[PDB]
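J.: What follows is a structure written as structure tokens; I'll ask about it next.
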Amino acid sequence: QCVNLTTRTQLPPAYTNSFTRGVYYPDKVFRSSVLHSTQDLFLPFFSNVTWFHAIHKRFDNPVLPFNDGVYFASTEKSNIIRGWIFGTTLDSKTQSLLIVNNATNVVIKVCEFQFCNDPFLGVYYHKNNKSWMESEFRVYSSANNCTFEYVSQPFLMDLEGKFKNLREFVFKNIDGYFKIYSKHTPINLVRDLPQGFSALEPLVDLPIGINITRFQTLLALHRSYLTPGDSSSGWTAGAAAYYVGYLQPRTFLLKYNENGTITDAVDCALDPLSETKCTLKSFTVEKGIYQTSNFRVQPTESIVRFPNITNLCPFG
Amino acid sequence: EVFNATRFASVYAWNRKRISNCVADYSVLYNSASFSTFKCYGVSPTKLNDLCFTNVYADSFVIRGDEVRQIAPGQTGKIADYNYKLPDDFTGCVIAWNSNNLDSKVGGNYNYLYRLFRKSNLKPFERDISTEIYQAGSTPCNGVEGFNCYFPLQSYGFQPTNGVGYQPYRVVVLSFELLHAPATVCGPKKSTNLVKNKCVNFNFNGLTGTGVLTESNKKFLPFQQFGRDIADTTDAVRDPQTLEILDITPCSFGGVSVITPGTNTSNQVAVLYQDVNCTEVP
Amino acid sequence: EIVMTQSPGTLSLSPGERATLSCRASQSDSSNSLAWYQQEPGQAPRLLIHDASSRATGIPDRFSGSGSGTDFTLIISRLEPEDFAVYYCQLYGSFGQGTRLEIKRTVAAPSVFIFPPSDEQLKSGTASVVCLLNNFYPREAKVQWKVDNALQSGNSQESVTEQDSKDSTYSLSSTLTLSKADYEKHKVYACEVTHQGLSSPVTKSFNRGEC
Amino acid sequence: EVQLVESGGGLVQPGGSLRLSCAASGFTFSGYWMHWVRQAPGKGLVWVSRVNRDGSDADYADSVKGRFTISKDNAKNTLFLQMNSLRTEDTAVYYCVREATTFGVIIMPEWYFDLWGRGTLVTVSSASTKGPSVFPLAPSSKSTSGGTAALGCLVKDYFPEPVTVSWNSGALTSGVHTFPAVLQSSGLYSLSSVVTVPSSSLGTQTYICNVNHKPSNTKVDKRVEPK
Ligand SMILES: *[C@@H]1O[C@H](CO[C@@H]2O[C@@H](C)[C@@H](O)[C@@H](O)[C@@H]2O)[C@@H](O[C@@H]2O[C@H](CO)[C@@H](O[C@@H]3O[C@H](CO)[C@@H](O)[C@H](O)[C@@H]3O)[C@H](O)[C@H]2NC(C)=O)[C@H](O)[C@H]1NC(C)=O
Ligand SMILES: *[C@@H]1O[C@H](CO)[C@@H](O[C@@H]2O[C@H](CO)[C@@H](O)[C@H](O)[C@H]2NC(C)=O)[C@H](O)[C@H]1NC(C)=O
Ligand SMILES: *[C@@H]1O[C@H](CO)[C@@H](O)[C@H](O)[C@H]1NC(C)=O
Ligand SMILES: *[C@@H]1O[C@H](CO)[C@@H](O)[C@H](O)[C@H]1NC(C)=O
Ligand SMILES: *[C@@H]1O[C@H](CO)[C@@H](O)[C@H](O)[C@H]1NC(C)=O
Ligand SMILES: *[C@@H]1O[C@H](CO)[C@@H](O)[C@H](O)[C@H]1NC(C)=O
Ligand SMILES: *[C@@H]1O[C@H](CO)[C@@H](O)[C@H](O)[C@H]1NC(C)=O
Ligand SMILES: *[C@@H]1O[C@H](CO)[C@@H](O)[C@H](O)[C@H]1NC(C)=O
Ligand SMILES: *[C@@H]1O[C@H](CO)[C@@H](O)[C@H](O)[C@H]1NC(C)=O
Ligand SMILES: *[C@@H]1O[C@H](CO)[C@@H](O)[C@H](O)[C@H]1NC(C)=O
């Protein structure tokens, strides 16, 4: 069943500085007490991250374009954020990736789904037994021509209705492989992402193999007893916050401690001090003058000057 | 799961099953001696266990003994032109075996059917099902029964006791796709017993080298496979079957110096093996 | 479709002398797929030989035969007092009629007794006259009824018994059933037994009404 | 161990229906192809039908086509044979037998039976159960030859399944002759069981015959008079 319901308030999206967040292990190579420089698709330090709300009413889950690599963060305790859908048309014509972390299952199917324009979930909390059970499964209408299937061992979930845990994800789809990097960390503040540095470990490498140019986030509803309206305008749920950033081709300096974990990082093309630190392969630079790069004036226009002749050649 | 099954589809409506995301062992199938016909095109039967592929298409059907050669590139006949056609450059293998004692019914078996007449040629990997009665003369057909209007479908009639050319044979065709894509099906990879404290070659998940493997005290994170040094040199590897960290030490080597006085003073010489323990010299 | 004709139909043999059993298949495309069985009359068939060449577990080394083509022959090296059974051949879609093996013995003179219906039988409404051949060998004879000094057939039933093991002999019992209205008309009822081992056929006459 | 237990069968009027079951224990019943066969009284074994591992493909014989259905569920672990519109020539004892499966790359049935279960007797007739009628068969003078003699009994109009007989509570055999029953007109099974006992022995011990009739539990004992 496809349901298109919108009763939310209208407000422009917010933005935040990404800070020193969104650093993932570029490779499975162990390094101890070694400063290593890599050139990959990273989130720039202090980037402009987009901020989305799911307060009670806001249910903003827009169809954002999927540029090369996507950074994702989520702070919540009601676990309304479930999964993501990836594709080009988000229609039956083209293959689309679908990942759902529902009540008890974590499912990953790449299929030519006929997605409803407003995909979501829904949980009924019956007071007869004081249990939450997902009564609404409304994301796609048809599932045909399935190619890759992968289900993890089912894990039951509380599904409480209401910002103490942070789930950081990096989705990078290159060379026919969709790479997921994940990191779960306890967060005390309930309004903004922390300034502390965190390293995102690889989670799963799915050989999916499609153009991914527009990704969407799937949320769930927690209608228990507060909604008297029909199931087209009346709903209720908890609070959620998720941030979306874009990855760019960047050169980074990564610091490994003796245990092999990334404890610090430096974005080379951020500021002259950072670029100098990258050049010296060190996190501390002594007093002095260091040559780092070359400044070049970039061209502004293009001019073409050809003879004013117009007669066509006698190729006929 | 697909070929132990007791049901095989009709040739004109054959069953195609896709195979992906697994490891395929063709050598064990080839070694087993219970099949009476095996041939391949574009590849030799002995090498499939060493190749990787992106998709496998399994076609299953049942045909008579005297028709098994029709499933081949560049072939013509009733099956090749009305039921099942494959391209001239078809890359794969056609296998067939005796199922006479399993797919026959008394007085001719009508549960299995083939297309006798069709209006056009069959494209490779083209499946068609139709029921309009064929027209061959000057009498209306395609919905009406007249003179010389015959159904464009016919039954083998697999009798329980027939000649080898009429007994039902289960034919399975494996179609292979060499398209540029991440491989999903490959031959099973094999590992040998680990040996430590010796100068021995190693191939750890594609990391190849020579050295001495020793038990190490390092602590990889539970996603890393091998370590590196400051100068980007492989120095530790996690074993893929024991999840154990092994330090890699280059095999002892060095220069050989011949300390000697003048040849006219004496011929006695001494040999210096640089940076070599005397136990490893012999 | 296939017919398995077993030859000979009945083979008689001494307890020690050997023999062979032959089977003919109508359509000889079995490619040496054949099975042999030995079944006592009172218990299930037991497997003897698979693929017509090899022997299964528990089969003695005596059972060993081989055959090719339409003529499949199974040989038995020696004999013991256990072959009082029926040998059956098996193709995938057919079976044999069966061949019985009998222990030979010297010819025995049958002894026939005639029992008339009793009074309890007399009041029921159906009269049965029974003839019992006892201690008779070998298994081939004919029994005839003479009612009112005239033979008749198609009205009596004959029954045979499996040969005993203690002394290798059998018995045959035959009953003639009729209504009382027909029974009272006649007065003389005789039983004639014919046997190739007898010098003359044996006649036994009975008078109705006892004495 | 490994055995097959047959259930069902018995008396049934012609043109009726019946169900036969074969319970299995001790072996993987799903993976083996199954067979049903029968044996007429005093005749050879006659094959009936097949069934696959899942239980969908059968090749019912020409004698049993159209009116016999075979079913094989894997969970309940038993085999079924349902018969409709039974005719008189089908009076027999049915066995259920396995088919040798090699378990290899192909299951590859070998068209051979390895284990024979204990079957049941099925009888089709228009008659009904009735009590047997008995009367002693004691030779009189001029009918008994020599010191040794034979003494026995004839049973008549005994329609149901075969009955067993004994003498003196089965305390002696003296070479009992079984005399298997025979079928006559109007559906009657009859047998004359006789034990060879010398005639010059009656008078000091009583001779009692016991027709142990199990089906309808009509146990009868008879006394033989020397006439
Ligand atoms: C092969 O010849 C064709 C056809 O040329 C025409 O017919 C010949 C028999 C002679 O009589 C020619 O003189 C005559 O032009 C050539 O194709 C032609 O290409 C030209 C240039 O692109 C086309 O002119 C344009 O066409 C469209 C309108 O149709 C507009 O873009 C312009 O207004 C302009 O007229 C011309 O239509 C086209 N001819 C035809 C019939 O479609 C061709 O160039 C020549 N081969 C080579 C290699 O030069
Ligand atoms: C991968 O698929 C995407 C999704 O359509 C393609 O991107 C679009 O390409 C068309 C080509 O006409 C452009 O007009 C659109 O603007 C593109 N979309 C975006 C968001 O940039 C892309 O071309 C595909 N690539 C290949 C190699 O097939
Ligand atoms: C982020 O985007 C918002 C859009 O309103 C803008 O106000 C802000 O200055 C941007 N920050 C940057 C580009 O650093
Ligand atoms: C878990 O698996 C079941 C069975 O395949 C599936 O239908 C379901 O979607 C999954 N769980 C939930 C809670 O949706
Ligand atoms: C999946 O396959 C069918 C035929 O097997 C094909 O027609 C179809 O295009 C594919 N599905 C979709 C949703 O495009
Ligand atoms: C490294 O790991 C050890 C345990 O192996 C731990 O005691 C130590 O604190 C870690 N060092 C750092 C700098 O985190
Ligand atoms: C064309 O070329 C002529 C000859 O050089 C020049 O005089 C004239 O200005 C040109 N015209 C244009 C429009 O450029
Ligand atoms: C399969 O993999 C596990 C994980 O490496 C390993 O412990 C196990 O021994 C492997 N099985 C083998 C080598 O037979
Ligand atoms: C070796 O020794 C002799 C005697 O001392 C000396 O004369 C000669 O030159 C020497 N040979 C060389 C090649 O120096
Ligand atoms: C040679 O090997 C022995 C035994 O392992 C070791 O104790 C010793 O230190 C080594 N010698 C040198 C010079 O490294």
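Here chain B follows Swiss-Prot, giving residues 340-621 in order.
Cβ from N, Cα, C; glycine included.
So Swiss-Prot says this about it:
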MUTAGEN   B:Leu452 to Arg  Increased resistance to neutralizing antibodies. Decreases HLA binding to NF9 epitope. Increased binding affinity to human ACE2
MUTAGEN   B:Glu484 to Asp  Increased replication in human TMEM106B overexpressing cells
MUTAGEN   B:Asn501 to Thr  Reduced host ACE2-binding affinity in vitro
VARIANT   B:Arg346 to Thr  In strain: Omicron/BQ.1.1, Omicron/XBB.1.5, Omicron/EG.5.1
VARIANT   B:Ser373 to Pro  In strain: Omicron/BA.1, Omicron/BA.2, Omicron/BA.2.12.1, Omicron/BA.2.75, Omicron/BA.4, Omicron/BA.5, Omicron/BQ.1.1, Omicron/XBB.1.5, Omicron/EG.5.1
VARIANT   B:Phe486 to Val  In strain: Omicron/BA.4, Omicron/BA.5, Omicron/BQ.1.1
VARIANT   B:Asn501 to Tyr  In strain: Alpha/B.1.1.7, Beta/B.1.351, Gamma/P.1, Theta/P.3, Mu/B.1.621, 19B/501Y, Omicron/BA.1, Omicron/BA.2, Omicron/BA.2.12.1, Omicron/BA.2.75, Omicron/BA.4, Omicron/BA.5, Omicron/BQ.1.1, Omicron/XBB.1.5, Omicron/EG.5.1; May enhance affinity to human ACE2 receptor
J.: Only counting partners 6 or more residues apart, tell me which same-chain residues put their Cβ under 8 Å from the Cβ of B:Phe486 (variant position).
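T.: The list for B:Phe486 (variant position) reads B:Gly476, B:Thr478, given in order along the sequence.
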J.: Pick from B:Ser373, B:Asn501: which of these recorded positions has the biggest number of other Cβ atoms within 10 Å of its Cβ?
T.: B:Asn501
J.: According to DSSP, does B:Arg346 (variant position) sit in a helix, a strand, or coil?
T.: coil
J.: I want to verify one value. Collapsing DSSP to three states, which class is B:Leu452 (mutagenesis position)?
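T.: It is in a strand.
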J.: Determine, using Cα-Cα distances only, which of these recorded positions is closest to B:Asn501 (mutagenesis position): B:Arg346, B:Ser373, B:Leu452, B:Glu484.
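T.: Going through B:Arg346, B:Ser373, B:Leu452, B:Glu484 one by one, the closest to B:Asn501 (mutagenesis position) is B:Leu452.
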J.: Which of B:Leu452, B:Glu484, B:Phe486, B:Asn501 (recorded positions) reach within a Cβ distance of under 8 Å of chain D?
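T.: The answer is none, since no candidate qualifies.
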J.: From the Cα of B:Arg346 (variant position) across to the Cα of B:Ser373 (variant position), what is the distance in angstrom?
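T.: A Cα-Cα distance of 19 Å.
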J.: Given B:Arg346 (variant position) and B:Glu484 (mutagenesis position), what distance in Å do their CA atoms have, once rounded to a whole number?
T.: 33
J.: Using a Cβ-Cβ cut-off under 8 angstroms and a sequence gap of six or more, which residues of the chain neighbour B:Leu452 (mutagenesis position)?
T.: B:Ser349, B:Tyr351, B:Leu492, B:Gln493, B:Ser494, B:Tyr495
J.: With an 8 Å cut-off on Cβ-Cβ distance and a minimum sequence separation of at least 6, pull the same-chain contacts of B:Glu484 (mutagenesis position), or say none.
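T.: The list for B:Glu484 (mutagenesis position) reads B:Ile472, given in order along the sequence.
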